[PDB]
Amino acid sequence: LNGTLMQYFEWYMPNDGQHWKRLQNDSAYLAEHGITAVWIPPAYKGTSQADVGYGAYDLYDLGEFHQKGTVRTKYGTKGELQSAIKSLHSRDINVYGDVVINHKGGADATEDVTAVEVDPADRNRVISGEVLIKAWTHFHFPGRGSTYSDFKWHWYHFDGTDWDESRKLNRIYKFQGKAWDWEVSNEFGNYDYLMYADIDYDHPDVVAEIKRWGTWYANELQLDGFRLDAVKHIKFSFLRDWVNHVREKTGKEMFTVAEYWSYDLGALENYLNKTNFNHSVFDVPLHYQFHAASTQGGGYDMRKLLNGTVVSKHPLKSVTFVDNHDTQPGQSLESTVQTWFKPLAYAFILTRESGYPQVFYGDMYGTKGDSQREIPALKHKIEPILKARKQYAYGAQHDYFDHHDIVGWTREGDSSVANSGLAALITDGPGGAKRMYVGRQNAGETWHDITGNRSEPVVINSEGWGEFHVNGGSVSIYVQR
Ligand SMILES: [Ca+2]
Ligand SMILES: [Ca+2]
Ligand SMILES: [Ca+2]
Ligand code: NA
């Protein structure tokens, strides 16, 4: 059975505390369409109730304690989340929790700290003498106390910050005696620092504490895996060790995928090598190819889709996706795949043999931002493709990328899955036909377009070939009638 992941959130969902209840109500629907795992947004207390979750204030407050002016997180309470997870597990759906450990935001109080300013363009370069600043670095968790963990954070557990409260100044400050971690992205010289208070992974106590929390988090929510946030800003060797640690302590597989945001395949391959391939990464390069194809009105050379992607070289270490919360309208990395091309992009990630595909909540149900270009609900267009993956995308694959517009691939089917096998065609330009091999064992079968875009069926000839058609700027996926 093919595995399919779903990112279960988008950036602009309402702050109504009903999200965990929604996820629970959706478990039957997800199982029906072949979703086998869900990645949920950060479940711990952020800087305020409305925090999407990346501010990460208290990793041990899963919407359980009265802190930051609220008990629940934006998504609901700990009990509601546990109930949703139980519902998903009852239907054999795995749950991956988001892990935000690059920084900590929303400190309870400031501390006087001696620091120096560094060059934003080259953080290895100090551009000032020592200065006494007031930094938001004291975390004592007034509403939780010592429940679950007595660890308290201070300035010396961090490498730096971007704000001096005493002068109300936004500059990148590195604390006295600290050094940016390595290895991390070399963008801007050293990209250890991103935002809020940056965790110092050179600190022994911090290393031990984040590992301990990881195990606690997995056990408390009975997680099956993780999605790692902003890894290009976190010491690579630490991430490698953290993943191994949690797997060792829980004794579970703990599938893990990391968000290393880079357009460059080279940087992604370096990260994989440095973490000894013990976890996967999102295929960011492929997302940008989809965006480019969708915005070039047919001028994109579709043959490029087979090269320069993580999945092309590391088929078992890539999580493929079309859009996500970073790329949706209104966000800093906005690069949304245009609606007309979106079904074609989904066919590419859902019916091909390599990669672990991920469906976006925003693409299924629409995004709720305030722009005039929000993503509309496309679940009606994606559901047929999810069915194709669940029931038909099995067996040997054959690729036909011999044209700048019309490209396709087939899956011969596998005898262990009744009536499996398919032929997919997509085109970013004018429609047409392509003769493709689907396996001599399918000779004589009548296949039809499960998307409903084409009404005429195709009969497989004696030598296992079929002449398949596709409409302009569209997708057709043929399966046995
Ligand atoms: Ca450090
Ligand atoms: Ca960092
Ligand atoms: Ca083209
Ligand atoms: Na650091």
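Here Swiss-Prot sets the residue numbers for chain A, with the shown residues being 32-512 in order.
Every residue gets a Cβ built from N, Cα and C, even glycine.
Sequence annotations record features per position, and here Swiss-Prot assigns Ca(2+) 1 binding site to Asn133, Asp223, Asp229, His264. If you take the C-beta of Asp223 (Ca(2+) 1 binding site) and look for same-chain residues 6 or more apart in sequence within under 8 angstroms, you find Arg154, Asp190, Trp211, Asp212, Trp213, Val215, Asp229, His264, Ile265, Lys266.
The mutagenesis experiment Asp150 to Unk is recorded by Swiss-Prot, whose note states: Decrease in thermostability. Within 10 Å of the C-beta of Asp150 (mutagenesis position) there are 14 other C-beta atoms, taking all protein chains into account.
Sequence-distant contacts (6 or more apart, same chain, Cβ under 8 Å) of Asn155 (mutagenesis position) comprise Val149, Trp211, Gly220, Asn221. One entry in Swiss-Prot concerns the mutagenesis experiment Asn155 to Unk. Its note says: Decrease in thermostability.
Per Swiss-Prot, mutagenesis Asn201 to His or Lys is noted as: Increase in thermostability. Annotation for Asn201 (mutagenesis position): spatial neighbours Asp193, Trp194, criterion Cβ-Cβ under 8 Å with sequence separation of six or more.
According to Swiss-Prot, the mutagenesis experiment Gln207 to Unk carries this note: No effect on thermostability. Counting every protein chain shown, the Cβ of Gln207 (mutagenesis position) has 14 other Cβ atoms within 10 Å. Secondary structure at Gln207 (mutagenesis position), as computed by DSSP, is coil.
For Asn221 (mutagenesis position), other Cβ atoms within 10 Å of its Cβ number 20. As a published mutagenesis entry, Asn221 to Unk appears in Swiss-Prot alongside the note: Great decrease in thermostability.
According to DSSP, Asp233 (mutagenesis position) sits in a coil region rather than a helix or strand. The annotation that Swiss-Prot gives for the mutagenesis experiment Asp233 to Unk reads: Great decrease in thermostability.
For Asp260 (active site, nucleophile), applying a Cβ distance below 8 Å and a minimum sequence separation of six or more within one chain yields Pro73, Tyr85, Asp129, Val130, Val131, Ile132, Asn133, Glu290. According to Swiss-Prot, the feature active site, nucleophile maps to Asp260.
Here Swiss-Prot flags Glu290 as active site, proton donor. Residue density at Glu290 (active site, proton donor): 18 other Cβ atoms are found within 10 A of its Cβ, drawing on all protein chains shown. Look at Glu290 (active site, proton donor): DSSP puts it in coil.
Residues within less than 8 Å, Cβ to Cβ, of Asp459 (Ca(2+) 3 binding site) and separated from it by at least 6 positions along the same chain comprise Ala324, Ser325, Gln327, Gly329, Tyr331, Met333, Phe372, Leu375, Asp436, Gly504. Per Swiss-Prot, the feature Ca(2+) 3 binding site maps to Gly329, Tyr331, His435, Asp436, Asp459; the stated evidence is experimental evidence.
In the three-state DSSP scheme, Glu365 (mutagenesis position) falls into the coil class. Residues near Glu365 (mutagenesis position) in space but far in sequence (CB under 8 A, at least 6 apart, same chain), listed by position: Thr358, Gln359. For the mutagenesis of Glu365 to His, Swiss-Prot gives this note: Loss of activity. The structure shown keeps the original residue.
Counted over every protein chain shown, other Cβ atoms within 10 Å are most numerous around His264 among the binding-site residues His264, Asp436. Listed recorded positions: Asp233, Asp260, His264. Those with a CB atom under 6 Å from ligand 1: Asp233. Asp150 (mutagenesis position) sits 21 Å from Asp233 (mutagenesis position), taking the CA atoms of both as reference points.
For ligand 2, the nearby recorded positions are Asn133, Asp223, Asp229, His264; that is, of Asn133, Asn155, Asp223, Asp229, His264, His435, these have a C-beta under 6 Å from one of its atoms.
Summary of the Ca(2+) 3 site environment: with the site residues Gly329, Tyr331, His435, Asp436, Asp459 set aside, the chain residues having Cβ atoms within 8 Å of the Cβ mean position are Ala324, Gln327, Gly330, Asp332, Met333, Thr458, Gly460. Looking at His435 (Ca(2+) 3 binding site) and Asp233 (mutagenesis position), their Cα atoms lie 50 Å from each other.
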